[PDB]
Protein chains: 4
Amino acid sequence: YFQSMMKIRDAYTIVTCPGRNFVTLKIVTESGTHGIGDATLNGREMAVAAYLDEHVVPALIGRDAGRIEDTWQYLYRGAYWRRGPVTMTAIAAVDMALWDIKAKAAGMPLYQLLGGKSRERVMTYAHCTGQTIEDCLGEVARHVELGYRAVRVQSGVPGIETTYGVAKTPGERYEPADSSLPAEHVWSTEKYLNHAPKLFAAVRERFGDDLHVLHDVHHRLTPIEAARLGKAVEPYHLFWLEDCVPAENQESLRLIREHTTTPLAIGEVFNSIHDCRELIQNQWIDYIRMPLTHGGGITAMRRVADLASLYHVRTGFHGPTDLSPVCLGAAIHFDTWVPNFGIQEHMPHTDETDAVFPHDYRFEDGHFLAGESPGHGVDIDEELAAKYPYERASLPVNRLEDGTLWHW
Amino acid sequence: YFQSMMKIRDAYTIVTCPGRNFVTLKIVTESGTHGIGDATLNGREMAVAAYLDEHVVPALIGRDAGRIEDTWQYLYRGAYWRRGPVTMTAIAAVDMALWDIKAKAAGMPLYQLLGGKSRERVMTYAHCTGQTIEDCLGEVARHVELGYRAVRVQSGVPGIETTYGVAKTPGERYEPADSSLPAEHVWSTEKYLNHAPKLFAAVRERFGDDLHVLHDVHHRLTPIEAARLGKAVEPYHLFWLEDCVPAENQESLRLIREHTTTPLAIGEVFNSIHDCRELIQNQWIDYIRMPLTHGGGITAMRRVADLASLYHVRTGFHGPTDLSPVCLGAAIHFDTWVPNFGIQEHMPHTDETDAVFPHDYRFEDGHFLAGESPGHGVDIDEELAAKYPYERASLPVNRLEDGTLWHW
Amino acid sequence: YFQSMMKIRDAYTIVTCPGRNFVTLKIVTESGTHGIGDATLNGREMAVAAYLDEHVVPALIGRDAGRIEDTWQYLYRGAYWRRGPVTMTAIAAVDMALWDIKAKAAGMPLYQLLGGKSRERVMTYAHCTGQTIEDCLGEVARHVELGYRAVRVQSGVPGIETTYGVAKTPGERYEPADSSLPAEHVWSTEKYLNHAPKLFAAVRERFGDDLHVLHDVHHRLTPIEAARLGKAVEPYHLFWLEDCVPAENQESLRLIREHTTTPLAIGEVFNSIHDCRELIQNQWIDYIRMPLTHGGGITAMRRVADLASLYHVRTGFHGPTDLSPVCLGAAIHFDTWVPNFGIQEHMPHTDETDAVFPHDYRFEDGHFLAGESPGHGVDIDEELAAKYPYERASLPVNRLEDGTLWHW
Amino acid sequence: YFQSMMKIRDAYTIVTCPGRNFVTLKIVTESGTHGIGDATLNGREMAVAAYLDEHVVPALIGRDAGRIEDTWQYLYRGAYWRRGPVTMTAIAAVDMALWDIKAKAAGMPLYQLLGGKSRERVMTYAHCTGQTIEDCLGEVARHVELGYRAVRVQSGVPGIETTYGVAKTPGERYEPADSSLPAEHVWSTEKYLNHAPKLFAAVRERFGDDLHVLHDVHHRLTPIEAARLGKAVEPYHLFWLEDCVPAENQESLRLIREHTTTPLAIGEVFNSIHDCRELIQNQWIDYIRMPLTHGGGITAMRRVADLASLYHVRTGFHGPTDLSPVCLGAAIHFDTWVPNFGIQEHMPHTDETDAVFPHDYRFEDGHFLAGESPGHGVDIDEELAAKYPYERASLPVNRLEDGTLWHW
Ligand SMILES: [Cl-]
Ligand SMILES: [Cl-]
Ligand code: NA
Ligand code: NA
Ligand code: NA
Ligand code: NA
């Protein structure tokens, strides 16, 4: 009976823009029980939608939803063309939806299914950003009042019009995919390297040593430049220095690790354990940032987290607005169970987004609390979602001062 | 309500000898739901019984049985003294019992909880043993008739009174822990190395190429000797050559791997991922043999299997009579889910043992079929168990012809 | 004037099924000169179509088509999510179209633009397949008569219903994407390993030593199994043994290379130099198989070929029916220039496909001859393409005899 | 027709001394279209002239000038004796001339042929030199006024009569090949190591942090001495520290890289990718300095630049007066296309030299702008060249204070 009940009756995607674009996969079993999974890939959303709609969804009909592992392998190996952002996001969406269903069928919140809670709450960090160091400091003050124990700090660089994590116009909400076609930013590494240490010095001067302070380099340096920055910020004891260098070549982290004791984080642009196996095994990083939606879902990320744990590496899930509350809820469940949890990024969604994706995770005093509802605790209001049609938005590109297409 | 229901009400060990010694841990929740886990460590049984009774059991009372991960870490890290056969067997017993409870609470057979089935049945191998090559061949014929697709072959060595996997007296059941104090066997490596290839040649001559043929070297060689044996048996295409050399020093496998393409298996004497991380990552073995009871249970073995999968290594759980049907049932569930399954060893328990541990796993046509009952599908009949009091039995020791204490 | 003339006026995809699905990108400059690039990703075609239509195409309008390098980096880095089959196929399509335009603007066939011809013709291999070894031998005889100097041989395995490269029904054309949803094949490694050497032995017996003989293992083995096969086929001196093992973990090739001198080829499932940098630098392969359409186009594949050349590795472009004549024409141009050319796969397209994509490359006496028309020498007949609507077709999946989802 | 037109009609060298010696190769096709390439090897000029005149030129007559790759391999492999400064400079001259012809035939400036522009202008550095630190500072001030964003600084060492990059007599133009036979300089490493940091400290004090500051160690240190210097100048954040140690043994860079985060540049004395493959792959340098004339031309340097790009290494072409405007023009084209451009050295030629080699590259506000004329945009006025006969000039040698022949 349970098998017939777990047979997939229907599966389909939902595309909505309640503040920004989200793509969601819904899987409905013969029992009526459904699961949903995040399928949002910022700036390439419709590639994943088509991957799902045309190629994956039709193969899901009639399958046993209880066979999570088999389905993961069927889609991963069966695609023939393996790994990649579009590929692994589609697989993650299916996987997340199937774990949602399994937890509902078991009558348990997801964290219970994974092995139970390892912690009573989930520490987060907030994005503190400003045009000037002082503007950023004001935001740090604000978030400490909200109870955040950890903050990521980003401020504008003098001589540079636009830099990562800083809004074009003060007060306004930072949402990077801000244009139909990519905005074009200009970059100077040398000016940034001379300025960045001043920001952390100021944070420590005003806020002291107890605050966890994070910084995202956002792919812009070469290894020896990142080594230099790491050394320069050692006195400020950062929680992490993130995305120092593009790391398709994983050996790129070696020179940084050999030259600094500033902790390193990487991985939000990764989608496979094969993108980071060497980074982990060689102890070149301290935190792995690959999130559920882009990293092949729960099934794959359990394996990544477990590999990390052998080398003292901790989880630091990417948590921007462009991963939906479906991912965030599942992530908080995962974060609640995983032994080697590090931190959870929190970039709050719009009220409109929260309304479209009702959920039972809570934020209190700087931390997340996992929901107790069976499933990952998130759902989608299809009627409300239909009120916000897709609107194309691309991520910016970054060029050097001479026009060289660089890393954003 | 569910939390109060999952609080541990009672926990205790049961020691029974229905043909041979088994130690079992039972954990009972406030709800009345119980779980059991195998705690049998052959020839050192009472060390684990005491580890549990005096040190672990009292700390379990009042704990939330749903917190599998936290309990595993609490016992593993909290012991202060980490790893080891007594230590990890006690932890495995707790872990297996807690997964049993979790599956019962979820109303699912264990394999469903792990991620669902990856296969429709679980291939096994049988022990085919004989005094002479011909005696062994008779046993191979017999087991093929029973539907086994895979056989482990062991035969006596001329000039050697006693060798591994061969009974002292024909027909009689091989049960290695055959004496109160250790029996003393005599060994000659050179005679074995000259004889062993003749056994495999004979198996191939009589049975052809389709049969999977396994052999256990049982720790007796040095690396270059195992390399020689591996090369000599290449024409017979063994499924694996197992336990070639003692491997506390994991580098011991290197020379074998560099010199032969005969597949290698190791790990029944291991208890930690730290015993085999390097063997796996360096691709020095093809099959990892560490079983649930001795390898820290489901929680730990999922991590071992997942690490193995990155390097094409497959599972080959040790499955002797000295792991109870509790372990075997849990193993069959694990085997049913795990993507990188290789084979399951089958050394059938006595009828008396099967009666003491009722179970829902089935053997059909050379394969195991996972049970469908919630839990791992095994229980223990305490009243029947009480009829078979513990009887001390030790594993043999092996000496060279000059009296040197060697490896059994 | 030339700049205004090279400004992109229009860009769009064309989807057609003249025997099987192809997706093509067309870019039209203000001058009227257009270029086309292959964007076909077998079994996931619409993912690439959407990636292009919704995200890439709109950003191409108004760009200078002459800026090939800048565009490649703009799309590769600017996507933020880097590498992957959908991603790199879209980029390849743009790149191929821009090189087509550049060659037309220069009034030269593509090979001239790349550095001129290094050879007078391009050696190919044909697919020789059969149910039995004898059936395969008949096909070898047939293709030798056509002038092929090199043949890939595949035959059915006894005890196995379906194997790679062998049609379900004799005589009929092998086209793997044969079903709307994936067909399900069954596999036995052990039966294949025992049979495969017999095929090569028979080819050498009937055809002698001068013929180049290739074989595709098609991802089905573990490293030590591939090592065994490599050793077993050494006496038959294969041109290559292809795709021995799945290689997301590039270290997977190490054991094979250490144990056999049979030449190794890999890479048709790769899309990035980062998928194979280590395979090349460690000299673990002899031929790199990644083709233009899937490997990021001319711009990226020049870099891959050049890296290969430092380590004596040669090109062996994947050339199945599911890369369009657009790719094949561009490939023949590339093959004509590249110093370290190895061989070009030839799986002839249908007449209907050849009609839809008129081209000036020629096949004569077992070899390709590059076209002399400016561009890569291929075009698309949009009117004729419109007569063959898309029809969904997926690649098969492969399961072991126990049902384990394996590698097809 | 195009083939007959591209057949080489004539080829010859031109030797001229309009301020210093240059050797140029001219290749004339049947169409009348010609190309030129730089063949200048400072202090050994006539070795290359003879290599070309007697051995290469006669083999060029009748060849198809369009076959750039084939010609490169024909000369590189066909020489039998491979690599080396005389050898690779001759090959570069041919290669540069053939790319000039190809671009003219395509009706495009060279950068368009290479893949189009990656940047709008090419950043340079100037040589700022002085007897004293103050003299050097005056030159820095002067060049900043001219718009240079980057300066190389060299000053005399107290207790040392002569050092690299400093003229014997103030104001006068530095042209190292200053004598018929080698001048003999005296060197003290210890005095230099104690003085050099004072120069950079002074530059930072007077000019601040925005200026890019470079320094050429010019081969004089051992690895641990260079490590010491690198560490000592970290506070001054140099753009690069160049040629720290002689690097025929590429491992020489290891100790420097392990001990300092000052960026490293090397390669002006190299002529082959085989001189620097390991330096690049091990990430021991940040900038590769090998230029077109000495590094086998465009064909070879594209491959070097591409290898560098995999490891974040950028181009920093050697650009002294002893590479002719032919090389500089080709270099600016290359610099305009190459993604991983770092900087272009600018040591301005004499007016007489500029007159002999008319060109369309421009210098504006510290940067080069590529020409737009088909070809590399440089030509040679043979009539004017004939007015300046060759005059032998050798590079200096450097001895330690005890007379030991050292590295200049
Ligand atoms: Cl112990
Ligand atoms: Cl992808
Ligand atoms: Na980041
Ligand atoms: Na064993
Ligand atoms: Na293949
Ligand atoms: Na230098």
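These residue numbers are counts, starting from 1, taken along the chain as shown.
Cβ atoms are placed via backbone N, Cα and C, with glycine included.
Listed in Swiss-Prot for this protein:
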type     : residues                                                            : note
BINDING  : C:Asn42, C:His127, C:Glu268, C:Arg289, C:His318, C:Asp322, C:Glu345 : substrate binding site
ACT_SITE : C:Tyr164                                                            : active site, proton donor/acceptor
BINDING  : C:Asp216, C:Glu242, C:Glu268                                        : Mg(2+) binding site
ACT_SITE : C:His218                                                            : active site, proton donor/acceptor
MUTAGEN  : C:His318 to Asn (Swiss-Prot position 313)                           : Abolishes activity with D-gluconate and D-mannonate
MUTAGEN  : C:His318 to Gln (Swiss-Prot position 313)                           : Abolishes activity with D-gluconate. No effect on activity with D-mannonate
MUTAGEN  : C:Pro320 to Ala (Swiss-Prot position 315)                           : Strongly increases activity with D-mannonate. Slightly decreases activity with D-gluconate
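Overlay of Swiss-Prot feature records on the structure.
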residue	record	Cβ neighbours (10 Å)
C:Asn42	substrate binding site	22
C:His127	substrate binding site	22
C:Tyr164	active site, proton donor/acceptor	21
C:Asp216	Mg(2+) binding site	21
C:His218	active site, proton donor/acceptor	18
C:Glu242	Mg(2+) binding site	25
C:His318	mutagenesis position	25
C:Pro320	mutagenesis position	21
C:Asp322	substrate binding site	25
C:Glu345	substrate binding site	24
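Counting only same-chain residues at least 6 apart in sequence, those with a Cβ under 8 Å from the Cβ of C:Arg289 (substrate binding site) are C:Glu242, C:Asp243, C:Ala265, C:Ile266, C:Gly267, C:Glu268, C:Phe270, C:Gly316, C:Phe317, C:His318. Within 10 Å of C:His218 (active site, proton donor/acceptor), counting CA to CA, the recorded positions C:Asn42, C:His127, C:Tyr164, C:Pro320, C:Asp322, C:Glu345 contribute C:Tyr164.
The Cβ of C:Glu268 (substrate binding site) has 25 neighbouring Cβ atoms from other residues within 10 Å, across all protein chains displayed. Relative to C:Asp216 (Mg(2+) binding site), the recorded positions with Cα atoms inside 10 Å are C:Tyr164, the candidates having been C:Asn42, C:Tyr164, C:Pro320, C:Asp322, C:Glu345.
In this structure, C:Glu268 (substrate binding site) belongs to neither helix nor strand by DSSP; it is coil.
For the Mg(2+) site, the Cβ centre of C:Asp216, C:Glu242, C:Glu268 serves as reference, and the other residues of the chain with Cβ at most 8 Å from it are C:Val217, C:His218, C:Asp243, C:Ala265, C:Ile266, C:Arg289, C:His318.
Here the CA atom of C:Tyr164 (active site, proton donor/acceptor) lies 13 Å from the CA atom of C:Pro320 (mutagenesis position). With a cut-off of 6 Å between Cβ and the nearest atom of ligand 5, the recorded positions C:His127, C:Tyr164, C:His218, C:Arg289, C:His318, C:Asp322 reduce to C:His218.
Each of the recorded positions C:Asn42, C:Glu242, C:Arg289, C:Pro320, C:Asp322, C:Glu345 was checked for a CB under 8 angstroms from a CB of chain A; the ones meeting this are C:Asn42. Cβ proximity to the substrate site centre (mean Cβ of C:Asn42, C:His127, C:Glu268, C:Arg289, C:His318, C:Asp322, C:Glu345, cutoff 8 Å) flags the following additional same-chain residues: C:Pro291, C:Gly319, C:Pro320, C:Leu323, C:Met347.
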